[PDB]
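Here is the structure we will look at, set down as structure tokens.
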Amino acid sequence: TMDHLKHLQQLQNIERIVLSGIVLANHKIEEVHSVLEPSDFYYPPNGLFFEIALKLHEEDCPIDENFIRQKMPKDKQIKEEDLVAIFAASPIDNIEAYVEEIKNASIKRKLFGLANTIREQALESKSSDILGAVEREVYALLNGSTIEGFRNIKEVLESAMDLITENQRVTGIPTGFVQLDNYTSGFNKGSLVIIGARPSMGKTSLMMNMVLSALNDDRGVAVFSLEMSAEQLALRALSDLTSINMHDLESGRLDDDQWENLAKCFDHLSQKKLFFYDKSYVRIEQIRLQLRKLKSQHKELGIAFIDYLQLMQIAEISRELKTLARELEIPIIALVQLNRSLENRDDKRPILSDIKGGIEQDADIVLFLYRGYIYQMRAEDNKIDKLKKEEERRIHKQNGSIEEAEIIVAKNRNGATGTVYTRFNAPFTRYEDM
Amino acid sequence: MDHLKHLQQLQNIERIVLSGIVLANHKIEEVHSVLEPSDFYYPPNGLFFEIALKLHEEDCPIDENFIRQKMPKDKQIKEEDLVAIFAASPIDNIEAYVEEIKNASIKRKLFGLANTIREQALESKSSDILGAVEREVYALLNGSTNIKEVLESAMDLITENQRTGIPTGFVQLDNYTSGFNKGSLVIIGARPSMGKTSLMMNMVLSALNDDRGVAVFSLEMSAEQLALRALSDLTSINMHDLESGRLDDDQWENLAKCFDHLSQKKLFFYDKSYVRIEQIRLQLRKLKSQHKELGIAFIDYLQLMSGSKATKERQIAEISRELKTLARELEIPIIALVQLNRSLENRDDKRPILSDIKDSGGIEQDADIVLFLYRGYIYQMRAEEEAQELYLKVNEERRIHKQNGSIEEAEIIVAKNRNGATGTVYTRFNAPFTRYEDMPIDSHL
């Protein structure tokens, strides 16, 4: 019921297609030639056709029925049935895969030839010689494939320079804090960045502002909330846009002037490139897969965020995440909730090693949230307890509810290590820039 | 011959869908999200579908060629069907058609199940048959069940407040909890003999007075006793008097008066030992199906076992997950009691913390709200010239406390509150009745 080579006549069609696509798009010939060669073709008229195409492109001459019929080599003549059939073919875009597949077919051809060859070669024997022949054939095929190969650096260097000079004519994605961007130099692509903060310090609120920092830069963001639901996460961001306190927004009552700015920021964010996934306690591979999926769906995606990571090993999580960071070529930011052993210490300032099956290392940039007032309060309480054994808030509210906060830049790979002071607003749970 | 009419139509529909995906490569996602290769009646269609998936995953476009070369080379689809697929007239928004084919597949699996159970009766273990019904039911139930997406929920949330939850019983706590919101998983970790079993019942009563059906699951303790505490709190009679049996004219009267009063309330019980998490899920599905009115559930209590051997013999980490699952499933808030590990008292400050709940396979996190019970006096007594000074100063206190009414200061730590506030509430505790008196901040202290 099955006849070999039936697929092959179909395989010819692909060649026809690709050629037609290049007919319509002359520039495509380069990206074709970079992979396929005239000998790589099964059907000869197609291969020689390709040869002619190359000879024409090198002299910067367009490719068409007129240009093709005239520049005939007069050594071999394309059959009329085929000649017309090529141009008659329906034009198709995204032919890159077709090129790859024709390369597959040619590869298969090299396979059938070599496979038969080596056997007969081995038949005669010096079997060691046959082994060496196998090795040489192996190297030949290996070089032939060019799948996940090496070379070459010098080419990509020029483009990497032409990209930075174009912006020189910001290096990465804007953070939101100018203080921080002096050290970070913006969010560079494929860079794994992590923020470890204690609960209720305003971690969840702080993240959203940096999200907005990317949104005004029109860069696609994928958001991952495991523990929390999406709705609230949106609510904080609106709390930061409309400049309205959290409670009034949460309860429901809004006057004439606030619902207006609310609705004004509403569609503003609605049109912004924003995606959500509120499903609880997702696995790392599922993350990799879904990110592959969304990046496949949307090219525009330039950054990713996750809130937040749970303690169970952290090293492999950070590793696969760095892997995906360089894979999708975008900087990934995840939130971590540090261990309680941080507060047992006298100086309650967060340090790199506080989140202890091993300690996390893979992160390129690590940021800590520290509120100078919250730990001052406990020391004052301790001193009071010490005095028994031996109003300030309302003033704070009347000032404008501004407290001193520090964003520790403890880790910066091949950069600077420092601390930046930022004013924190308690009711809006927002970090003011200055 | 209506069956084969449906058959001849379904072949057509499958083909249609396949062709539509041929022209629109991207639709494969929403198809796979619903349908699977086995879901197809006509085998070549399923095979075709499988191949399509394999092509999409390597991000390769879909057409006549891509399929023909990338044949599984285990089986080759007959040409007659293959071409007929392409020949099919493309129609948009086939989501309804997809739904219809899913319908057909559903039916297909159903008939098999029906036959299975039919033949099962020949044996004549009916309990086994019951279990088979339950498992098949679970199978069918499980089989059945971006910005614009979140916008709609954002509307459905505010419309709900315009249209908050189940009352706790304590206004202090309700200031933080904002009542028991539906589908929200709430956990309580308390030390033994603190009056945990006694405390739960008050909140049970708070929901019963809200006329919402409450389901109770007691593994460790018996139902009868659990009711006895509730009557101890209703009739305001000491536990021992109610337990021993002797009651005077005024106590048996108020007793009988509260008896039928509670007897008519929507209350359900399960005192069976060592129920499994899945067994819980099933039983709650059964009771919610039996009674729509039930809005809340309570459990007392699970013990924590850490390691690895704790996964097969029966983990709370995944158990809490399955419980959150069921919480959102029946859309009602679930409350479970937890007995913390002894390492809590090894610490200098015997105040309970979130990480005290360690398990085999991680620390519990899935819980939305976590509450702690702390009695400031019970650890103080045990913690309790200078020695003589103390000896006469504190001996003074003991007889004094007893005559007052055995009222002690108690703290209910609200350590965890999802999208809310973290704080502590002070309430007066009564030792003999083992009851927590409810009182606001302005009235307290």
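Don't overthink the numbers, they just go from 1 along the chain as shown.
Placement of Cβ uses the backbone N, Cα and C atoms for every residue, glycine included.
What Swiss-Prot says about this one:
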{"type": "MUTAGEN", "residues": "A:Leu5 to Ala (Swiss-Prot position 4)", "note": "Still forms dodecamers"}
{"type": "MUTAGEN", "residues": "A:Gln9 to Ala (Swiss-Prot position 8)", "note": "Forms predominantly hexamers"}
{"type": "MUTAGEN", "residues": "A:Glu81 to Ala (Swiss-Prot position 80)", "note": "Forms predominantly hexamers"}
{"type": "BINDING", "residues": "A:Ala197, A:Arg198, A:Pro199, A:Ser200, A:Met201, A:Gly202, A:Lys203, A:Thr204", "note": "ATP binding site"}
{"type": "MUTAGEN", "residues": "A:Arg198 to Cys (Swiss-Prot position 204)", "note": "Loss of DNA helicase and ATPase activities, no longer binds ATP"}
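Shown here: features listed in Swiss-Prot, placed on the structure.
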{"residue": "A:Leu5", "record": "mutagenesis position", "CB count, 10 Å": "8"}
{"residue": "A:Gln9", "record": "mutagenesis position", "CB count, 10 Å": "10"}
{"residue": "A:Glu81", "record": "mutagenesis position", "CB count, 10 Å": "8"}
{"residue": "A:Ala197", "record": "ATP binding site", "CB count, 10 Å": "23"}
{"residue": "A:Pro199", "record": "ATP binding site", "CB count, 10 Å": "14"}
{"residue": "A:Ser200", "record": "ATP binding site", "CB count, 10 Å": "14"}
{"residue": "A:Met201", "record": "ATP binding site", "CB count, 10 Å": "18"}
{"residue": "A:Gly202", "record": "ATP binding site", "CB count, 10 Å": "22"}
{"residue": "A:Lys203", "record": "ATP binding site", "CB count, 10 Å": "19"}
{"residue": "A:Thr204", "record": "ATP binding site", "CB count, 10 Å": "21"}
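Within the same chain, residues at least 6 positions away in sequence whose Cβ sits under 8 Å from that of A:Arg198 (mutagenesis position) are A:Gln337, A:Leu338, A:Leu342, A:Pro350, A:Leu369. Among the binding-site residues A:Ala197, A:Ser200, A:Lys203, the ones whose Cβ sits under 8 Å from a Cβ of chain B are, in sequence order, A:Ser200. A straight line from the CA of A:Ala197 (ATP binding site) to the CA of A:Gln9 (mutagenesis position) spans 63 Å.
Taking the centre of the Cβ atoms of A:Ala197, A:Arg198, A:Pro199, A:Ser200, A:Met201, A:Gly202, A:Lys203, A:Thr204 as the ATP site, the nearby residues of that chain (Cβ within 8 Å, site residues left out) are A:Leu206, A:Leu369. For A:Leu5 (mutagenesis position), the nearest of the binding-site residues A:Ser200, A:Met201, A:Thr204 in terms of C-alpha separation is A:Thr204. Taking A:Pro199, A:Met201, A:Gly202, A:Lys203 as the binding-site residues under consideration, the smallest Cα distance to A:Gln9 (mutagenesis position) is found for A:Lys203.
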